[PDB]
Amino acid sequence: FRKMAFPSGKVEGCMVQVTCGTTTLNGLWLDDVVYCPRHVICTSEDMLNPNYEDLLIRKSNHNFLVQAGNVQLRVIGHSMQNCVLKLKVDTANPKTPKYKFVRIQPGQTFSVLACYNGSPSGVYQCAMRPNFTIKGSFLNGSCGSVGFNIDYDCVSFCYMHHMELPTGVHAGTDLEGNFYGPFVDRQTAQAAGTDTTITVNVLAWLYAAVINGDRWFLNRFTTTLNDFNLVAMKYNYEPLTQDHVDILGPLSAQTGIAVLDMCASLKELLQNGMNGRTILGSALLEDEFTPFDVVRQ
Amino acid sequence: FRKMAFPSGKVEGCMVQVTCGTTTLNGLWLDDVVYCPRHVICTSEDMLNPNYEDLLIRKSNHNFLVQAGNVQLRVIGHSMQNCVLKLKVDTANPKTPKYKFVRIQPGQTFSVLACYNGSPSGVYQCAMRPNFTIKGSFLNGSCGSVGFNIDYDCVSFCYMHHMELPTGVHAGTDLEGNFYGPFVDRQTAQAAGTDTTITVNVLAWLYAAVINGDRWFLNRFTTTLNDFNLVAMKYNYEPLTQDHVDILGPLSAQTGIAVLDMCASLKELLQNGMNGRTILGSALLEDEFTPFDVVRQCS
């Protein structure tokens, strides 16, 4: 049982390179608009407190170089919506897929197409964490890489990459330019809130381990929902809501392990640890697989 | 560090479905040829004990249905090459990328585009285990899905999916139809060899740790490849080859640490344990990232 990303071709056809001054990053070309992080217009002289509205009005369309492979796209207008710069271009992208912009909830997952200089480099699954960070693999030049899910033929874009935090995790925005979490597009060291663990996902992953014939962590004990939640919170896990208990019904039915029995097993794991054993090859409890991600596998 | 696949679009544009009778699986359409597992010509009962030469001689071009989505590609020739069927079709694929067919070595990683009915479902990174199996998410109808790497703009195709073993792991061929490992495309119980840890990839992981400033485990001393191999086998680690030493070259140059010096460091870790310490934050040594993967994610 491994993470699986969506096929990335529909998104690859939308990636372009955007340069302003000496800063190059990636943009997303949908119809006649290129979306990218607005920090492309900041410089080392103003990055600690960039007055983006003042910077933006002082730019001309010709200050923005947009390259789609071999072709330069002509910028015919520029504006910003929150932290996303929108460059209107004179050509609609002929590879624009059916798409929507969504804001994802913490605990949900998405695929990331990591890009550098407008070129797709890698694809992998990420979770929006409760503290609104993501554990990406984003290096220099990755800004403007996007996160998405695919439903039928429709690409739902939910993330655009802007920054790294001193702990090595990442922060960014939805495609309306609003950050996930309390982060700001200035060049400062920003800490996140406490990194609470996605309990319903850990449980889903324990069900996945059982489906794959790993059973060593199960116990006969049970627990009430509140007694589980008291221990979960002691360990900086999310309390399990009734909606989340419901979401786990399929896996519970499939395995014949009631949700609260799996909670009792997780409680035992939190209090004792794994005593040098592994689950699905991991010495750590994994919380980036949703119940949905598990079922479809 | 995380498993990262290559972008799949160049391969998505080459996936088709191939049907014989009611048996449907995926194929790969490059120029005017479609490549797919030869067991497409089998009924389910034929798969228990197939005579492929006899099955194939009973087939004509007009018995093969190739579809790109709902669009039929007429078959104008057919041949069998080892365990792959090659169907010549009337249309050259306009989306054919620059490509090569490569036969990988165990320990190497590659991306799989898991496909059903010629439609891509998901993409993920796999390591070929030393026993020539892969740990895939392959459900029924996934045969003919391919594994690949992308270098520059060139797609190197290295794997085509054929079968599941009793243990739940998977087996397949290169794009010339030769199986990886001692497997045959017959629905018979077959066992893989005992799996072992991919030593070259553990060494790449130790080099990655050094690159990130985590170097408490470095030995002052060096060993020979033979001494290392004889010890490593006692810990269920794969013996190193000269090609493994060679692919560690860039990481050895980046760190200034000779491959055989890192081997002596790993030997000491196997013999003495971690003694409570961690490497890259982990008490376990990781074997799923190649030297190339380490460079891709550290640089």
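Chain B is numbered as in Swiss-Prot; the shown residues are, in order, 3266-3564.
Header says: X-ray crystallography, 1.5 Å.
Any Cβ shown, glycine's included, is placed from N, Cα and C.
The active site, for 3CL-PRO activity annotation in Swiss-Prot covers B:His3304. Among the sequence features in Swiss-Prot, the natural variant B:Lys3353 to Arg is noted as follows: In strain: Beta/B.1.351. A natural variant is reported in Swiss-Prot for this position, B:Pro3395 to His, and the note states: In strain: Omicron/BA.1, Omicron/BA.2, Omicron/BA.2.12.1, Omicron/BA.2.75, Omicron/BA.4, Omicron/BA.5, Omicron/BQ.1.1, Omicron/XBB.1.5, Omicron/EG.5.1. Positions annotated as active site, nucleophile by Swiss-Prot, on the basis of experimental evidence: B:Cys3408. Listed in Swiss-Prot as a natural variant, B:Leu3468 to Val is described as follows: In strain: Zeta/P.2.
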List only the single closest residue to B:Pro3395 (variant position), chosen from the recorded positions B:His3304, B:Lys3353, B:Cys3408, B:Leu3468 by CA-CA distance.
B:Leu3468
Alpha-carbon distance [B:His3304 (active site, for 3CL-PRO activity); B:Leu3468 (variant position)] in Å
39
Quick one: of B:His3304, B:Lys3353, which of the recorded positions has the smallest count of other CB atoms within 10 A?
B:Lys3353
What does the structure give for the C-alpha distance between B:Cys3408 (active site, nucleophile) and B:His3304 (active site, for 3CL-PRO activity)? Integer Å is fine.
9
Rounding to whole Å, the Cα atoms of B:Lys3353 (variant position) and B:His3304 (active site, for 3CL-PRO activity) are apart by 17
DSSP, reduced to three states, assigns B:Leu3468 (variant position) to helix
